[PDB]
Amino acid sequence: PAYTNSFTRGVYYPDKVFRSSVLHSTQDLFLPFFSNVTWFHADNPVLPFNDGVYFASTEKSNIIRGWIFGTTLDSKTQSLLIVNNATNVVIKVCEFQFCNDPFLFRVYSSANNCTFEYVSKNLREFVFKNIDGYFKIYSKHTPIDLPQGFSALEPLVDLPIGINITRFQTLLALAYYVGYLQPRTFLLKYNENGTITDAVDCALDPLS
Amino acid sequence: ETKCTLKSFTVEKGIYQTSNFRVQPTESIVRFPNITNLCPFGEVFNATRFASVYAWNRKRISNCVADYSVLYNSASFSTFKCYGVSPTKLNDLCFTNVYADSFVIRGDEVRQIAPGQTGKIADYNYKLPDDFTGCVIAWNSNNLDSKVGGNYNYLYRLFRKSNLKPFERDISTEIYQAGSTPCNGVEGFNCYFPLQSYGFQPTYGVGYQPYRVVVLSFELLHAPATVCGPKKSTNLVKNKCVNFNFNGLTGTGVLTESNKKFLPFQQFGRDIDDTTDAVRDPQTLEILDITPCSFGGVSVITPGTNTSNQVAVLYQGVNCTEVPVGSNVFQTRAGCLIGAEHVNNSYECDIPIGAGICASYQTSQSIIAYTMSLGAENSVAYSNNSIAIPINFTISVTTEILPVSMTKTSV
Amino acid sequence: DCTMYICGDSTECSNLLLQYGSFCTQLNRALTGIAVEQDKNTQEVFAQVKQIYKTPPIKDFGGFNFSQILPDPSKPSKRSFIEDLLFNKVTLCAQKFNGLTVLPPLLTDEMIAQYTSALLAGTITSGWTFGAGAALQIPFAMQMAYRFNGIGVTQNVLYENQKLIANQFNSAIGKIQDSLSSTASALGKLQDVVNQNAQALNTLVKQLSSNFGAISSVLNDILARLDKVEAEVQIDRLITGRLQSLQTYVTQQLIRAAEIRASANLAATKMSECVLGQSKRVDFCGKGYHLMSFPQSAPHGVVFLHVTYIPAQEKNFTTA
Amino acid sequence: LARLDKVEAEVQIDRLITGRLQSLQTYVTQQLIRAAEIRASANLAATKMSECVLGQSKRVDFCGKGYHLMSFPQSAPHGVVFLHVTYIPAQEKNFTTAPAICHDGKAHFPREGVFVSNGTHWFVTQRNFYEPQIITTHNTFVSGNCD
Amino acid sequence: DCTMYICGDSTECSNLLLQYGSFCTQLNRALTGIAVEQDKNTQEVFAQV
Ligand SMILES: *[C@@H]1O[C@H](CO[C@@H]2O[C@@H](C)[C@@H](O)[C@@H](O)[C@@H]2O)[C@@H](O[C@@H]2O[C@H](CO)[C@@H](O)[C@H](O)[C@H]2NC(C)=O)[C@H](O)[C@H]1NC(C)=O
Ligand SMILES: *[C@@H]1O[C@H](CO)[C@@H](O[C@@H]2O[C@H](CO)[C@@H](O)[C@H](O)[C@H]2NC(C)=O)[C@H](O)[C@H]1NC(C)=O
Ligand SMILES: *[C@@H]1O[C@H](CO)[C@@H](O[C@@H]2O[C@H](CO)[C@@H](O)[C@H](O)[C@H]2NC(C)=O)[C@H](O)[C@H]1NC(C)=O
Ligand SMILES: *[C@@H]1O[C@H](CO)[C@@H](O[C@@H]2O[C@H](CO)[C@@H](O)[C@H](O)[C@H]2NC(C)=O)[C@H](O)[C@H]1NC(C)=O
Ligand SMILES: *[C@@H]1O[C@H](CO)[C@@H](O[C@@H]2O[C@H](CO)[C@@H](O)[C@H](O)[C@H]2NC(C)=O)[C@H](O)[C@H]1NC(C)=O
Ligand SMILES: *[C@@H]1O[C@H](CO)[C@@H](O[C@@H]2O[C@H](CO)[C@@H](O)[C@H](O)[C@H]2NC(C)=O)[C@H](O)[C@H]1NC(C)=O
Ligand SMILES: *[C@@H]1O[C@H](CO)[C@@H](O[C@@H]2O[C@H](CO)[C@@H](O)[C@H](O)[C@H]2NC(C)=O)[C@H](O)[C@H]1NC(C)=O
Ligand SMILES: *[C@@H]1O[C@H](CO)[C@@H](O[C@@H]2O[C@H](CO)[C@@H](O)[C@H](O)[C@H]2NC(C)=O)[C@H](O)[C@H]1NC(C)=O
Ligand SMILES: *[C@@H]1O[C@H](CO)[C@@H](O)[C@H](O)[C@H]1NC(C)=O
Ligand SMILES: *[C@@H]1O[C@H](CO)[C@@H](O)[C@H](O)[C@H]1NC(C)=O
Ligand SMILES: *[C@@H]1O[C@H](CO)[C@@H](O)[C@H](O)[C@H]1NC(C)=O
Ligand SMILES: *[C@@H]1O[C@H](CO)[C@@H](O)[C@H](O)[C@H]1NC(C)=O
Ligand SMILES: *[C@@H]1O[C@H](CO)[C@@H](O)[C@H](O)[C@H]1NC(C)=O
Ligand SMILES: [Zn+2]
């Protein structure tokens, strides 16, 4: 796989609390500034999840459609399936017997013991967290390698599911970047409209 | 009030802060989500077969309205401890989500189901966190979980390599090794199966009898609420000073319509100094500013009691539309001034009030309030060729008094 | 408001606070002494003039031009030009749940500007005599000639070079005007006092977010969630921590007040010795031999424009 | 101590100790601050003793209003009182004035004092007391011409 | 060093100290003002020339 500099990408709203015209120091799992993120081209290999994942895609044909998360990634344990079908975003938790090479429907051979379900030029950014019995998704779509700049990902949805995740894989329909979150203190700047316009990764360097 | 706060029957001329004004709330508002779905406690308390404590079951309770009085008012529970929450107030409070955990244990083991506990159950079966927010409910089940010849349905972990983390579960059956002798997957010396089954014969003593346990864990978070008590939501009113309770967010304030552009996921808004400053109504979804009900020091302006018993009151920083009120009213920049009479004359500052305003007892005497004079105006009559020279002189003696020491004291 | 900072709206907390007795009376009393002293400090510096002296309409001051320092009638506050610059250059009712309130000063900025105008008007129209009491008028060029005698220069040096001296003075005032417009750090001595007080209040307010060991820093949470016997144990932690936090603020404000008190006594001394007189004290009223000083008001401070004679173009001579 | 045994009494006493200790610390802290205020006032009083009583001070308003003549110290409880004696100009009168006198083309300036006209005759006088004297070659000095 | 005087090498103590909030920032800031002022005091006396 290739590699690229993440620059100031990957900031998200840490809490569902409106704040404006204020600088707030928050401590949470954030993608470190200028982090060395992995780069792939459409590639659907299985990747570790660690403490959390930053995922972004540069696209013009909507080829990337979903993700699968778990540990064994087979029917021996529950696993989370996220899939953006042609009409709805769909989310399911089940003991999916995932295929050796999932694609779009040929994602799994069989499924059982399901316990959660939910149904709803372009740079698409996503952040996935799995903390304290919640799976949390943040995202933003930006009109446009990973471009240098700053914008904050808003919470898309969260799942009150207690599942265990250690690795994940991407689902494609017949280029993207992956980064890992780390516990970092970020000083966030909120404008008068209450949107984050700048941030300082306090551990980056002495000036920060 | 001055005499009382000075603890003196006589008062010298001056301005004395005696107390603090506060606009008391007109009425109390309660606003919970309009959810009618009753929380399904029945299926966790009245399940036929409970889980083995080594494999303790968990169920999420959410998007429902609870009534914990149904539980706490029942006499059948032998133990109903709560941590970080009180069993009575539990019905007035509201939560984001709740986890109900259940298992069967010996009566002697109920004491281990508490935060900070240790022992076989606490260390290797069900560990509570140090800052546990829930309630532990337990009752004797020797009428259901025991039988003649003993019931061996239930199991507990007797051996483990390390202590469990809070709310961790381990259903592994690998034979434990207690010494240097390898076990190779079979029991023997220093090699023991990690699970054991209780001797639930019905004739056993209470400490050995089976007990059913349900543990409720409450997720108090900034996230939106989904499990509120049975409180009926009141009507919503604005601009009045009122008490409020939004999904548990309790306080007093002047609810005002907000132009703050909350994003659709946001539920609360905060001050520069992180105090709660705005809130989303859980039914209308409108955004409300929470301005504090106004307050201010109450200063009493008085000549000496040896001069007069008449006094004026300054409500510092308070606006005269807010005070409840001997009936002269004057909005100084220092605050609403009451009982003092405004005049257009100017005099030397007798009693200082602030922002250039002073007060004095003057004529029919009354406490007047006026803009202070800085001194007499005087044009010096300067010209490019005129000088003034004193024809005479005054020898003046001026007393200056200076503190030099203070009373030497020791404790 | 000690009881509101510590307990807010809670009567349950207010009753617990009574167990600590006099501490809230002491804190309010200490802050009141500091506040009352701020008016004393201002009165001691500016209220030195007995009468509000007014300048003549015809400013025939021997060629010396005080237009930048005398009042501008067009300004709503009737401040001078330099005073308006000073007020513009310093850059920073109660609606706060934490009980914090800012009291207004006794003398408004307009009154302080009126005192500095009286001090300045008296100085140029009567010299040092308004300090002694009589405010004897004297032509400005002649009182400047006495200032020369005071520094040990013969008075003929003033009259023979009056045009040059006036041109030098007018140019120096212009340099001040340009300097205060262009510079930033010059008023840092006043800005530091604002920054110290602001930072001390932000510290006091942020301490309300701390738990001090309680289950929550928000006192309404504890009362909404725990019964009296358990709530009082948790509230006593917040009370103890908040009380200590407020004591730390009041203690350091008493120390800062003593620093300002010393600076106010100094400013009052310079008003008397540099403005109402001519001072023989070396470096008390600027560098060089002191001629006269003009006071200008600033936000929570005073600016002295010290005018001094500085020897130049020294030449070697044999002496005996 | 009369009502609780050692293990329980010590828990209750530790509260009194903590509160009383904090109460006493608050007193000592504020006394240190007050002592510094008195110290400054004592240094000032000591300065006025030296400069106003043991001498004559040219410092304006240091030793009362007006021109300082002398001061007399008087003791007071925990303090000192200075009776400052000063000269205050009175009954000021307007006079026409000139910076120099032109004579035979020479410009004359006062050695000490100021030139004043009673309306018709020019005199020289001291600045702080009207005592007019004839303008003479002795009480004035020459410098340059009249232009 | 306020956190080292109070807690030394202990991370367990350091996390408890956070519950007291700003006190260690205030103490370090106060001592820094005193230290910076000592250089001002020396400059004011001797750097007059
Ligand atoms: C000094 O005189 C002025 C007035 O000048 C007058 O005309 C001169 C040519 C000369 O003859 C002076 O002696 C005359 O007195 C006085 O100023 C006026 O005072 C009155 C009150 O007494 C006041 O109403 C006027 O407005 C003043 N005029 C100005 C221009 O201010 C001044 O009081 C005299 N001073 C003394 C000490 O006698
Ligand atoms: C999630 O499940 C994985 C297993 O799929 C757990 O990983 C094991 O953790 C133990 C320590 O607890 C190690 O000894 C094993 O080697 C791990 N196995 C693998 C395959 O990595 C993991 O601990 C679980 N996480 C949680 C939070 O329960
Ligand atoms: C995308 O997935 C959704 C389910 O999440 C599908 O929606 C269902 O469609 C069938 C008809 O095919 C309906 O009977 C169901 O009621 C629908 N369910 C919901 C929740 O809407 C949808 O058809 C899928 N789209 C595609 C193109 O496959
Ligand atoms: C779904 O999960 C349950 C466990 O929760 C599985 O039930 C176990 O099945 C095995 C046989 O495969 C039995 O030996 C266990 O006794 C069962 N446990 C319980 C609690 O019933 C079940 O097999 C799973 N189903 C599928 C299709 O995977
Ligand atoms: C005190 O509060 C009242 C409101 O209760 C203020 O009155 C308003 O003043 C504005 C002008 O500033 C008017 O347009 C409104 O119509 C007034 N409202 C009412 C109900 O009279 C008043 O200005 C405040 N006073 C001060 C000094 O702030
Ligand atoms: C100088 O001032 C004194 C007052 O301090 C004047 O003395 C008074 O003079 C009148 C007569 O004009 C007497 O009736 C008073 O009894 C005197 N008082 C005192 C205390 O002696 C004195 O006249 C003034 N001198 C001039 C030249 O004006
Ligand atoms: C006194 O000083 C002011 C400047 O502070 C002079 O005012 C300027 O005068 C010129 C004309 O000579 C104008 O072009 C400027 O616009 C004026 N500036 C301001 C700020 O008004 C004034 O002329 C000086 N007076 C004398 C007699 O020298
Ligand atoms: C101005 O001063 C002269 C003195 O230099 C005064 O002249 C004297 O006036 C008196 C009468 O008042 C005569 O007896 C003297 O002979 C005059 N002396 C001379 C030398 O002429 C004059 O009166 C004064 N004028 C005013 C208005 O005070
Ligand atoms: C990014 O990390 C990889 C190792 O994972 C390394 O080989 C590569 O050189 C790094 N690139 C940069 C730009 O640091
Ligand atoms: C369990 O069933 C009994 C009736 O048999 C009922 O009274 C009780 O409320 C049920 N439990 C709960 C938690 O509702
Ligand atoms: C709750 O009440 C509001 C009206 O105040 C209504 O619009 C809303 O639909 C109700 N909630 C639900 C889930 O229907
Ligand atoms: C009260 O005032 C009278 C004069 O009206 C005076 O004689 C008396 O001494 C005063 N008493 C006190 C205690 O001030
Ligand atoms: C006092 O002055 C104001 C103008 O500032 C005027 O409106 C008011 O009528 C005056 N009142 C009296 C009693 O003279
Ligand atoms: Zn001689």
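Note that chain C carries Swiss-Prot numbering, so the residues on display, from first to last, are 737-828, 851-1078.
Cβ coordinates are placed from backbone N, Cα and C, and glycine is handled just like the others.
Taken verbatim from Swiss-Prot:
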type	residues	note
VARIANT	C:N764 to K	In strain: Omicron/BA.1, Omicron/BA.2, Omicron/BA.2.12.1, Omicron/BA.2.75, Omicron/BA.4, Omicron/BA.5, Omicron/BQ.1.1, Omicron/XBB.1.5, Omicron/EG.5.1
VARIANT	C:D796 to Y	In strain: 19B/501Y, Omicron/BA.1, Omicron/BA.2, Omicron/BA.2.12.1, Omicron/BA.2.75, Omicron/BA.4, Omicron/BA.5, Omicron/BQ.1.1, Omicron/XBB.1.5, Omicron/EG.5.1
VARIANT	C:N856 to K	In strain: Omicron/BA.1
VARIANT	C:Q954 to H	In strain: Omicron/BA.1, Omicron/BA.2, Omicron/BA.2.12.1, Omicron/BA.2.75, Omicron/BA.4, Omicron/BA.5, Omicron/BQ.1.1, Omicron/XBB.1.5, Omicron/EG.5.1
VARIANT	C:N969 to K	In strain: Omicron/BA.1, Omicron/BA.2, Omicron/BA.2.12.1, Omicron/BA.2.75, Omicron/BA.4, Omicron/BA.5, Omicron/BQ.1.1, Omicron/XBB.1.5, Omicron/EG.5.1
VARIANT	C:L981 to F	In strain: Omicron/BA.1
VARIANT	C:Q1071 to H	In strain: Kappa/B.1.617.1
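Structural mapping of features recorded in Swiss-Prot.
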residue : record           : DSSP class
C:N764  : variant position : helix
C:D796  : variant position : coil
C:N856  : variant position : coil
C:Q954  : variant position : helix
C:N969  : variant position : coil
C:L981  : variant position : helix
C:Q1071 : variant position : coil
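Chain B lies within reach of C:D796, taking the variant positions C:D796, C:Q954, C:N969, C:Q1071 and requiring a CB-CB distance under 8 A. In this structure, the CA atom of C:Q1071 (variant position) is 31 Å away from the CA atom of C:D796 (variant position). Of all the variant positions in the record (C:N856, C:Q954, C:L981), the one with the smallest CA separation from C:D796 (variant position) is C:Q954. In sequence order, C:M740, C:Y741, C:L962, C:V963, C:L966 are the residues of the chain that are 6 or more apart from C:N856 (variant position) and have a CB within less than 8 Å of its CB.
When the C-beta distance to chain E is held to under 8 angstroms, the variant positions C:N764, C:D796, C:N969, C:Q1071 reduce to C:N969, listed in sequence order. Ranked by Cα separation from C:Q954 (variant position), the variant positions C:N764, C:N969, C:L981 are led by C:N764. C:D796 (variant position) counts 14 other C-beta atoms within 10 Å of its own C-beta, drawing on all protein chains shown. Here the CA atom of C:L981 (variant position) lies 15 Å from the CA atom of C:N969 (variant position).
In this structure the C-alpha atoms belonging to C:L981 (variant position) and C:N764 (variant position) are separated by 26 Å. The C-beta environment of C:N764 (variant position), restricted to residues of the same chain at least 6 apart in sequence and closer than 8 Å, consists of C:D737, C:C738.
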